[PDB]
Amino acid sequence: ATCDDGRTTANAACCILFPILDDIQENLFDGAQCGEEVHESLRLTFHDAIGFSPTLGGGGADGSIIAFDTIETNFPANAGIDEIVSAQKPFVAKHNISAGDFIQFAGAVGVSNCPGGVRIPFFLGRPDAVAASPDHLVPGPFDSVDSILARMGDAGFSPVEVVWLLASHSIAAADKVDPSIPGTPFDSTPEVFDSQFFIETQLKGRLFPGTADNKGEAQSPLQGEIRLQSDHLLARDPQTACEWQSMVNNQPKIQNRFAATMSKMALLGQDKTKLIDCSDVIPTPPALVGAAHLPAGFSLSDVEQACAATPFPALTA
Ligand code: HEM
Ligand SMILES: COc1ccccc1O
Ligand SMILES: [Ca+2]
Ligand SMILES: [Ca+2]
């Protein structure tokens, strides 16, 4: 089909996404950049979607975290999420798409601004949210690996899929874990969707980027990078260590698994055959140009190898 401004898309009902695309690129993402607003919106897809539990309820990726922000932003694990919810809410009021659709579309559009990124499959037609997510369904940085895995497993994700999803931390920073150093990134290239995150969380901790007493935080390997205790443990846990390391210097796998796994997550509580495929509306991301690497002056001896079957790959530094 061909839309009114001449732009084309496979299914005619996708046409209404183009003015939304233009709006968000200029006014949410501040000129199509891969900065803070993109990182925030990506976090929002997870905080929306993961409110889904067979035994307690929640409609998953349904927009409840906007529609019922009053409740859901009261959950400790949604600390800091109010900012991006209030940034997004006007877009949803102004345009004609459900909140569920908007959160997933903006996350996918955002990720497409990042070098190395992918086009997350996007589907249109999520009905408005009809209930608030139950409490206590969003994992935190102080939870154990077993607890994180059991929660994600409860929402339909296996341990390897939890790992793939965590490629999102390749474009990420924390504001609340250590409020004295807000905006400190999880890897050295928070504007680049690459494997530096899986490499750098594997280094021995050296120091604390700000204060030392912070719940959910591990020693970082670098002044200038912050490390979650959960990422620290996942990178070293016998259940997840090998999959973690298999992401290193493996951008084709990170791309493939992240797009597919985000797609599954974007559809929690939803049925894609009742929805319209509008994937081709997401922009084409820039490619990487620079090789994966250890930070300069670090070597293999700085790496806490945790995969018994496969030694950590020999990267340049
Ligand atoms: C699996 C368990 C996970 C834990 C325990 C976890 C924990 C965290 C924490 C503590 C922050 C920092 C919040 C702050 O203090 O500002 C964060 C940021 C982030 N999370 Fe995760 N997360 C998890 C999984 C995910 C998943 C599946 C996604 C997929 C989209 C995701 C995407 C992000 C993004 C994009 C940010 C950066 C936000 C920004 O820079 O504004 N997280 N996460
Ligand atoms: C994902 O963001 C969080 C914020 C505060 C506490 C736990 C979290 O998982
Ligand atoms: Ca939800
Ligand atoms: Ca990165």
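In order, the residues displayed for chain A correspond to 31-347 in Swiss-Prot numbering, which applies throughout.
The header says X-ray crystallography, 2.3 Å.
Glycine is treated like the rest: Cβ placed from N, Cα and C.
For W194 (mutagenesis position), applying a Cβ distance below 8 Å and a minimum sequence separation of six or more within one chain yields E273, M277, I284, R287, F288, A290, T291. Secondary structure at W194 (mutagenesis position), taken from DSSP and collapsed to helix, strand or coil, is helix. Annotation source Swiss-Prot lists active site, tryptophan radical intermediate at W194.
Counting every protein chain shown, 17 other Cβ atoms lie within 10 Å of the Cβ of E66 (Mn(2+) binding site). Feature annotation from Swiss-Prot assigns Mn(2+) binding site to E66, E70, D205.
Taken from Swiss-Prot, the feature Ca(2+) 1 binding site covers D78, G90, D92, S94. Taking a C-beta cut-off of under 8 Å and a sequence gap of six or more, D92 (Ca(2+) 1 binding site) has these contacts in its own chain: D78, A129, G130, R156, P157, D158, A159, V160, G299, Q300.
Sequence-distant neighbours of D224 (Ca(2+) 2 binding site) (same chain, 6+ apart, CB under 8 A from its CB) are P145, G146, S200, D217, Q281, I284, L318, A322. For the recorded site, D224 (Ca(2+) 2 binding site), the DSSP three-state label reads coil. The Ca(2+) 2 binding site feature in Swiss-Prot is assigned to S200, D217, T219, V222, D224.
The annotation that Swiss-Prot gives for the mutagenesis experiment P106 to H reads: Minor effects on activity. Sequence-distant contacts of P106 (mutagenesis position), defined by Cβ-Cβ distance under 8 angstroms and a gap of at least six in the same chain, are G170.
Listed in Swiss-Prot is the mutagenesis experiment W194 to H or S, annotated as follows: Complete loss of activity toward veratryl alcohol and reactive black 5. No effect on manganese oxidation.
As a published mutagenesis entry, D205 to A appears in Swiss-Prot alongside the note: Complete loss of oxidation activity toward manganese. Just so you know, the Cβ of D205 (mutagenesis position) picks up 15 other Cβ atoms within 10 Å once every protein chain is counted.
In the three-state DSSP reading, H262 (mutagenesis position) counts as helix. Swiss-Prot documents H262 to F as a published mutagenesis change and attaches the note Minor effects on activity.
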Legend entry - Closest of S94, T219, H262 to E66 (Mn(2+) binding site), Cα positions, recorded positions only: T219
Legend entry - Chain-mates of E66, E70, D205 with C-beta within 8 Å of site centroid, Mn(2+): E67, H69, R73, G110, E113, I114, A203, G213
Inset, instruction - Round to a whole number and give the Cα-to-Cα distance in Å for the pair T219 (Ca(2+) 2 binding site) and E70 (Mn(2+) binding site). - result: 16
Inset, instruction - Determine, for the Ca(2+) 2 site, the additional residues of the same chain whose CB lies within 8 Å of the mean position of the CB atoms of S200, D217, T219, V222, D224; present them in sequence order. - result: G146, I201, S218, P220, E221, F223, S225, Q226, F227
Inset, instruction - Within 10 Å of the Cβ of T219 (Ca(2+) 2 binding site), how many other Cβ atoms can you find? Include all protein chains, please. - result: 19
Inset, instruction - Taking a cut-off of under 6 Å between Cβ and any atom of ligand 4, tell me which of the recorded positions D92, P106, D217 pass. - result: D217
Inset, instruction - Anything from the recorded positions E66, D78, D92, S94, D205 with its Cβ under 6 A from ligand 3? List those in sequence order. - result: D78, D92, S94
